[PDB]
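Working notes, structure below.
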Amino acid sequence: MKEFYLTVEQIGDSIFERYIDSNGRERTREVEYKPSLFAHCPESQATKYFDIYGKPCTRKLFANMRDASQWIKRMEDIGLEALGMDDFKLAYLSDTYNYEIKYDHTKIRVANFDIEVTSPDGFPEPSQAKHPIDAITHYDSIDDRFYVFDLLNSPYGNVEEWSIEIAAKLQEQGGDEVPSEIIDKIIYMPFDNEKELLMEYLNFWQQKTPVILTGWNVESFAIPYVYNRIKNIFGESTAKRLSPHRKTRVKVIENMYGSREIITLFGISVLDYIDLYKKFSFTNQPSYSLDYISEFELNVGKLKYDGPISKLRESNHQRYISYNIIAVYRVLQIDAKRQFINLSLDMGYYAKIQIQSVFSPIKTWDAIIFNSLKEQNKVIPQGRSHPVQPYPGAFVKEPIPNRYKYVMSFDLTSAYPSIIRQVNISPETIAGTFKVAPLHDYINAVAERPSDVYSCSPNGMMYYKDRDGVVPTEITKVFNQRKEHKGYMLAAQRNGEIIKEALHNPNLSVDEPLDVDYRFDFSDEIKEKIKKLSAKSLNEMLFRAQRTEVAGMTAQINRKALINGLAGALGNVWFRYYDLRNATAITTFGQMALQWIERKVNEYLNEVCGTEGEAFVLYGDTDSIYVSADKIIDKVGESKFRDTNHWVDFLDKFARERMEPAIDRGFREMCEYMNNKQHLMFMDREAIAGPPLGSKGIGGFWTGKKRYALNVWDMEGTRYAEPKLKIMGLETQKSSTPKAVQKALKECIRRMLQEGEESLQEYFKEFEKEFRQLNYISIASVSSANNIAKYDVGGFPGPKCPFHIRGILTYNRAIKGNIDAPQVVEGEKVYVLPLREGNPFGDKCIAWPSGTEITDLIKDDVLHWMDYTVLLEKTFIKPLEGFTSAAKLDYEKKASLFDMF
DNA sequence: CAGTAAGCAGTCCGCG
DNA sequence: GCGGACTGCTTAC
Ligand SMILES: Nc1ncnc2c1ncn2[C@H]1C[C@H](O)[C@@H](COP(=O)(O)OP(=O)(O)OP(=O)(O)O)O1
Ligand SMILES: [Ca+2]
Ligand SMILES: [Ca+2]
Ligand SMILES: [Ca+2]
Ligand SMILES: [Ca+2]
Ligand SMILES: [Ca+2]
């Protein structure tokens with residue numbers, strides 16, 4: 001097999017590399033890597049190295065990495081550019097793996113661990129590590145085993161051994177329901193004392209040294225806790241054994257407010273699953289507890305126990321251990337679904353970076369572009385300092401707030417990356433500037449043609465047409481990967497809808513789910529067999545289809561994020577190729593394209609309908625248009641349609657056979673006008689939206705920019721078994737809106753769009769009458785809580801104190817002098833409730849940590865004083881009034897003359 | 001981390 | 001009470 005790196009570090013003048021050799025064995029080597037850097041030189045001097053602009057360079061080979069770093073400094077002191085890859089491990093990987101990396105995940109040791117620490121005096125701070133580690137569960141991907149290290153004797157209580165037999169039993173038998181599929185994979189090790197536990201853990205770690213290290217909050221909790229506890233008991237040298245090269249750094253994490261402490265283990269790649277989830281999941285969650293995320297992702301019940309966690313070990317050690325094991329398994333289950341570890345490996349190996357660098361698109365792109373340029377003996381420019389400067393972004397059309405009955409949407413495939421490729425936007429392809437006219441002159445095709453030689457953006461930039469830039473070249477490769485995975489995602493989705501249909505008529509049989517590849521559209525033979533399956537087999541197939549769809553989503557959406565991050569990186573002062581000329585070339589071309597095509601679509605539709613001046617495009621955002629199809633439907637007449645699916649077909653055909661050719665023609669003209677390198681503006685139909693045939697549903701509505709709802713029948717070629725709501729921006733979509741409120745508002749919207757005014761009034765009336773019964777958590781608002789200290793003035797709200805911070809301060813007073821009460825953590829999320837006048841908390845709201853029950857001390861008082869009226873008005877009624885006035889509907893029946901009888 | 005646009009909640013305060 | 005300036009937070013792209 002081909003070799004691949006596992007980890008790489010620079011330590012002084014050595015590269016330390018862990019790798020898989022040609023026999024699939026793990027090895028470690030220390031290499032005294034001699035880096036090269038580059039300086040411009042005279043033309044008269046023969047060389048094969050040129051910078052990205054074609055100026056000749058001489059290579060400088062250094063005796064060692066420190067000489068190279070010192071040289072960079074002296075070049076700054078002289079005032080001359082020091083060219084080449086200044087991150088020497090990236091140069092090392094590029095030299096050592098000068099081919100596309102084919103990796104084998106089965107040879108990569110992925111460790112997933114979690115620790116428990118009993119603490120009587122509040123949260124056990126990792127930087128102090130003053131309490132014994134009383135349990136570790138460490139799952140090893142190569143052994144496929146959960147290694148359980150269990151402390152039997154502690155100053156906080158001596159306990160009996162954990163029982164695997166009780167662990168396996170149902171909770172209704174008194175057991176812990178540790179899933180049966182892992183029972184045989186548990187290797188249980190009890191210990192008489194913490195020192196032997198930790199010594200054995202370190203010996204185990206030595207034998208099975210993680211390459212990828214993950215778990216839930218491991219970076220901010222488990223790793224620094226284990227490190228510091230070992231440090232405190234044994235000394236530094238012993239704690240450094242967590243690093244295969246015995247090197248660690250205490251690293252400070254700083255954004256804007258405050259700072260925390262993480263331990264960098266040299267030669268390990270830490271991918272904390274919480275950070276993987278935040279970067280790659282594209283959710284915003286009200287809470288990031290593992291119980292909360294597990295429930296959301298896996299539909300598994302909360303891990304339940306009596307009393308506080310600080311008393312759980314002594315009261316029920318059996319359950320204490322079982323829950324530590326389950327917690328480790330839950331992260332593996334989330335990963336089997338979401339496949340974020342697989343994604344990280346793919347992207348890391350593609351770029352040739354440290355795997356943990358996948359969190360940084362700047363570092364990812366820096367390395368991809370470096371490897372690409374190196375191939376052609378080209379030399380990358382030195383990174384420079386730039387002051388942060390604002391620059392313009394997308395255009396968003398102001399919609400007329402209204403109901404909109406029939407709507408078809410279109411938007412550009414991979415808009416920004418496509419602009420980059422079409423225009424040929426790249427550091428080395430800048431050809432010059434032209435004299436710019438106001439944007440509107442380009443939109444209306446009245447401005448002078450920018451160039452007869454170069455490819456242009458309406459921001460005034462011109463680009464070469466003779467050859468692709470490195471940015472277009474590399475962005476295209478990742479775009480193509482994205483496209484392949486999106487294809488699989490969409491096929492899985494369509495296949496899902498086939499199964500849902502079939503589920504209307506399940507067969508009364510005992511049979512099995514078909515063995516099929518859900519990434520490909522089901523053949524006719526598969527469809528026929530599906531129509532004969534039991535409900536059990538169909539449901540199993542649906543679950544499997546949806547799992548495939550999720551896997552495709554992870555792979556495609558994060559590749560989309562990476563390429564979109566390249567368009568962004570051009571406006572990031574930290575990027576090697578930062579250039580506001582290029583960042584603005586992209587955004588300004590986008591504004592033009594949207595408004596250009598708005599004009600073209602309006603002109604086309606006024607033509608087919610025989611009108612003038614009428615606005616068919618009602619909305620657009622960045623690269624999308626929403627076209628009113630009322631007139632199209634009305635031209636055949638609603639009476640002509642057999643059912644909903646019939647008009648959906650008709651509009652689908654109209655979009656494909658009339659709209660898209662017209663759109664393509666308009667964009668080809670724009671490409672010619674801008675003299676671009678390649679026409680790549682592909683604006684495909686997204687949504688077909690409307691009310692159910694013969695209903696009083698309104699179909700859709702807009703309240704304003706980035707705020708709308710549509711009843712959709714077909715999304716990007718997926719024809720739904722049941723209509724789906726596309727809601728953007730409205731409160732149903734915000735993590736800040738109470739759970740129960742999101743649900744009620746969504747049902748109100750469903751009724752509006754599918755059923756009409758009267759249905760809406762029925763549901764509102766019922767919701768208003770019943771809502772006081774809803775669980776307090778389900779009706780609590782949610783907010784991130786930053787700068788708690790800034791607004792805290794002796795425990796009371798300072799000037800301009802935000803509502804949610806006020807709540808926290810209320811909470812802090814209510815729990816003051818309580819060591820065991822959960823503390824609100826700076827920068828984390830809180831639930832927030834309003835309080836009625838004259839409550840014992842002495843303020844108008846309270847907040848507590850999100851994803852948790854409020855502490856029992858005050859729970860009963862919060863419940864007694866919760867202001868249901870304020871809650872209702874602010875979270876439900878106010879947004880609903882916004883929706884209904886926009887749609888010209890009433891959520892309460894108005895008096896009519898019929899009332900006289 | 002460190003792409004921009006733009007919505008709504010809330011504070012503070014004006015607005016005769 | 002609304003709205004304007006402002007802070008805070010959260011989406012849509
Ligand atoms: N998360 C993001 N980061 C940076 N730029 C973004 C992000 N989301 C959207 N954009 C910018 C770049 C996109 O090309 C453009 C249009 O957004 P959008 O339609 O969501 O994606 P897209 O056009 O790149 O992919 P798709 O093919 O799925 O439509 O807006
Ligand atoms: Ca725990
Ligand atoms: Ca798009
Ligand atoms: Ca599309
Ligand atoms: Ca059937
Ligand atoms: Ca779009």
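Going by what the header records, the deposited coordinates were determined by X-ray crystallography, 2.0 Å.
Placed from the backbone N, Cα and C atoms, the Cβ positions cover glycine too.
Around A:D411 (Mg(2+) 3 binding site), the same-chain residues six or more apart in sequence whose CB sits under 8 Å from its CB are A:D623, A:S624, A:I625, A:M683, A:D684, A:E686, listed in sequence order. Positions annotated as Mg(2+) 3 binding site by Swiss-Prot, on the basis of experimental evidence: A:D411, A:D623.
Taken from Swiss-Prot, the feature Mg(2+) 4 binding site covers A:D411, A:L412, A:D623. All protein chains considered, the CB of A:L412 (Mg(2+) 4 binding site) has 23 other CB atoms within 10 Å.
Under its mutagenesis entries, Swiss-Prot includes A:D621 to A with the note: Drastic decrease in the efficiency of incorporation of dGMP. Taken residue by residue with DSSP, A:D621 (mutagenesis position) is part of a strand. Its Cβ taken as reference, A:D621 (mutagenesis position) is surrounded by 19 other Cβ atoms within 10 Å in the chains shown.
When secondary structure is read from DSSP and collapsed to three states, A:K706 (mutagenesis position) falls in the coil class. Among the sequence features in Swiss-Prot, the mutagenesis site A:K706 to A is noted as follows: Almost complete loss of polymerase activity.
Long-range Cβ neighbours of A:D714 (mutagenesis position) (same chain, at least 6 residues apart, Cβ-Cβ under 8 Å): A:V648, A:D652, A:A687, A:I688, A:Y720. Experimental mutagenesis is annotated in Swiss-Prot for A:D714 to A, with the remark: Complete loss of viral replication.
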For A:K706 (mutagenesis position), list the number of other Cβ atoms lying within 10 Å of its Cβ atom.
13
Quick one: Cα separation, A:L412 (Mg(2+) 4 binding site) versus A:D621 (mutagenesis position), in Å?
11
CB contacts for A:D623 (Mg(2+) 3 binding site) [other CB atoms within 10 A, all chains]:
23
Relative to the mean position of the Cβ atoms of A:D411, A:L412, A:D623, the recorded Mg(2+) 4 site, which additional same-chain residues have Cβ within 8 Å?
A:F410, A:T413, A:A415, A:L594, A:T622, A:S624, A:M683
Considering only the recorded positions A:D411, A:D621, A:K706, A:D714, which possess a Cβ situated under 6 angstroms from at least one atom of ligand 1?
A:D411
If you check the recorded positions A:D411, A:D621, A:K706, A:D714 one by one, which have a CB less than 6 Å away from any atom of ligand 3?
A:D411
Residue pair A:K706 (mutagenesis position), A:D621 (mutagenesis position) - Cα distance, angstrom, rounded:
8
Cβ under 6 Å from an atom of ligand 6: which of these recorded positions qualify? The list is A:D411, A:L412, A:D623, A:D714.
A:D411, A:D623
